[PDB]
Amino acid sequence: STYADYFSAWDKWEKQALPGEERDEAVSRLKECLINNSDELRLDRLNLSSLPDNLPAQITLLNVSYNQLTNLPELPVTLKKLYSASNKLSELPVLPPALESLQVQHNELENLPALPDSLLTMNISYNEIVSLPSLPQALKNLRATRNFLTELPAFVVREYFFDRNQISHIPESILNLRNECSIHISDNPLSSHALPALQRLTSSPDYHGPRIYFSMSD
């Protein structure tokens, strides 16, 4: 993509802003990013209902969080960090294949794409996701609070957050993780027997297992 092609597309896209939508500021930042050959592009908090089709191809970080986006365009294959929290995305595109960080909490996602093996940290909280695909081996931090998962995924200081889902069963697989792992499973429709049982299990002096957080603090 040439400079003319970038600027052309952007300028065209700016002219169609709704009232209050700051496409003007977005185009200034996009131009600044290309002129300086910046690694980072931040279009956060611009009331954007869409992005232009062609983002600067060199970027390694894209932050479009806090907008009103319903789709993302195709993402630079160079991308390492994608922050697009607090939008209205109904799906994600295929993820840049060396992505390290994925922050998409507070959208309307119903499914996720394949997760690159490079992924270290992902926050998919506050969506409507019902199942998870294969998790990356490199994954250190998974925040998935307030989705609609019905089962834990089967499985480094790791932390998994699955609070406020639709999980009904504590699998034996959980009891096999190490003390370095923390699993948060509060406020799920577990058996009422789960709390007392877990409270005794994890409170014993001899308990070897993951740190499990499972009560409203009860």
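Along the chain as shown, residues are numbered 1 onward.
Backbone N, Cα and C define each Cβ position, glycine as well.
Per Swiss-Prot, the features are:
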type	residues	note
MUTAGEN	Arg146 to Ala (Swiss-Prot position 166)	Strongly reduced ability to ubiquitinate host GBP1
MUTAGEN	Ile170 to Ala (Swiss-Prot position 196)	Does not affect autoinhibition in absence of substrate
MUTAGEN	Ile170 to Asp (Swiss-Prot position 196)	Reduced autoinhibition in absence of substrate
MUTAGEN	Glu172 to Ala (Swiss-Prot position 198)	Does not affect autoinhibition in absence of substrate
MUTAGEN	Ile185 to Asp (Swiss-Prot position 211)	Slightly reduced autoinhibition in absence of substrate
MUTAGEN	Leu190 to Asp (Swiss-Prot position 216)	Slightly reduced autoinhibition in absence of substrate
MUTAGEN	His193 to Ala (Swiss-Prot position 219)	Does not affect autoinhibition in absence of substrate
VARIANT	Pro196 to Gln (Swiss-Prot position 222)	In plasmid pWR100, plasmid pWR501, plasmid pSF5 and plasmid pINV_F6_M1382
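Rounded to a whole value, the Cα-Cα separation of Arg146 (mutagenesis position) and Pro196 (variant position) is 23 Å. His193 (mutagenesis position) is 14 Å away from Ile185 (mutagenesis position) when you measure Cα to Cα. Separation of the C-alpha atoms of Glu172 (mutagenesis position) and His193 (mutagenesis position): 15 Å, rounded to the nearest whole number.
In the structure as shown, the Cβ atom of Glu172 (mutagenesis position) sits within 10 Å of 7 other Cβ atoms. Of all Cβ atoms in the protein chains displayed, 12 besides its own lie within 10 Å of the Cβ of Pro196 (variant position).
Of the deposited chain, 6 residues are missing between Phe155 and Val156, and the straight-line Cα distance between those two residues is 14 Å. The Cα of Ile170 (mutagenesis position) lies closest to that of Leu190, out of the recorded positions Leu190, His193, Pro196.
Looking only at other Cβ atoms within 10 Å, the busiest spot among the mutagenesis positions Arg146, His193 turns out to be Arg146.
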